[PDB]
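Have a look at the structure below before the remarks.
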Amino acid sequence: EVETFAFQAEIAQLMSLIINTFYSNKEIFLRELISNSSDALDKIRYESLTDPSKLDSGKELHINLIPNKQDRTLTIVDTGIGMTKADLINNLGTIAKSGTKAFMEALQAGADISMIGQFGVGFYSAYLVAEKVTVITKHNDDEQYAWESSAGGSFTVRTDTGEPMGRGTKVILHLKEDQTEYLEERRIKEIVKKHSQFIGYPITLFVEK
Ligand SMILES: NS(=O)(=O)c1ccc2[nH]c(=O)oc2c1
C-alpha cells in the first residue's frame, strides 16, 4: 500500500532550487542532517527527563554514518524521537512553507545555500548530493513508515516492512553518480570534524569490507 503525495508548491520550488542552482559547497548536506539528528535526539532526551519509559524503545542516543559503495548510499541513522506518519507528510516535521519563504528572501538578500539550516528546512539539502532520498522513521506513538522522493514534485509514504527500528530516523541518500566522494572514509571524517565537532552525541562512522 503505497500512497503518493504532491509536494506543496513552495517545497517543490525549494527542491528544484537546491537541485538546479550551481553551488559547489555541497558538503554542508551532512552538517544539516547531523544537526537534524541532534535536534531529534534532544527531543527524546527531554521527554525522558520526566517519563523514563519513553526510552523503552531504545536507551542509546547516538548518530551512525553508514556508507555503502556497492549500493552507492550514505545512511544517517539516529535514535531520536522519530516522526509520525503525520509528521512525514507534513514536510518531515518542519514548517517548510514559511521556512522556504524566509530562505528565498535571504538568498536574494545575499545569503547562500549553506545557510539553509537557519530556516528550518536543512533536510532538503540532501538533494545537493542525492538523486533519491528514503526516510525510515519510528516514533513512539506510531508505526514504522518509509518516506521517499526523487524530487519531481511528489513523494511516497508506505508502512515499512523492513528491519524494525525501535525508535528514531534513518535517512538513506541514494547519491548522484558524480557525488561518490561522500562514501569515502577520509572525506566523511573531514566533513564531520569541520562542521559537527560540537554535536553532543557520539557520531560513529561505519567502515566497509
Ligand atoms: N506540482 S504538481 O502539479 O503537484 C505535480 C506534477 C507532476 C508530477 N509528477 C510527479 O511525480 O509529481 C508531480 C507533481
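We number chain A the way Swiss-Prot does; in order, the residues shown are 16-224.
Quick check of the header: X-ray crystallography, 1.9 Å.
Heads up, the Cβ atoms here are built off N, Cα and C, so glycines get one too.
Taking all protein chains in view, 20 other C-beta atoms sit within 10 angstroms of the C-beta of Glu47 (mutagenesis position). In this structure, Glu47 (mutagenesis position) is part of a helix by DSSP. Looking at Swiss-Prot, the entry for mutagenesis of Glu47 to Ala says: Strong ATP-binding. Strong interaction with HSF1, HIF1A, ERBB2, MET, KEAP1 and RHOBTB2. No effect on interaction with TSC1.
Listed in Swiss-Prot as a mutagenesis experiment, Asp93 to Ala is described as follows: Impaired ATP-binding. Strong interaction with HIF1A, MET, KEAP1 and RHOBTB2. Loss of interaction with HSF1 and ERBB2. Los of interaction with TSC1. Here the Cβ of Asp93 (mutagenesis position) has 27 other Cβ atoms within 10 Å, regardless of which shown protein chain they belong to.
Contacts of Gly97 (mutagenesis position) defined by a Cβ separation under 8 A and a same-chain sequence distance of 6+ are given as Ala55, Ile59, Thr152, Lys153, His154, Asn155, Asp157, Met180, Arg182, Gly183, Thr184, in order along the sequence. According to DSSP, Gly97 (mutagenesis position) is assigned to coil rather than to any helix or strand. In Swiss-Prot, a mutagenesis experiment is listed as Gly97 to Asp, annotated with the note Abolishes ATPase activity.
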Taking only the Cα atoms, work out how far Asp93 (mutagenesis position) lies from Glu47 (mutagenesis position), in Å, as a whole number.
13
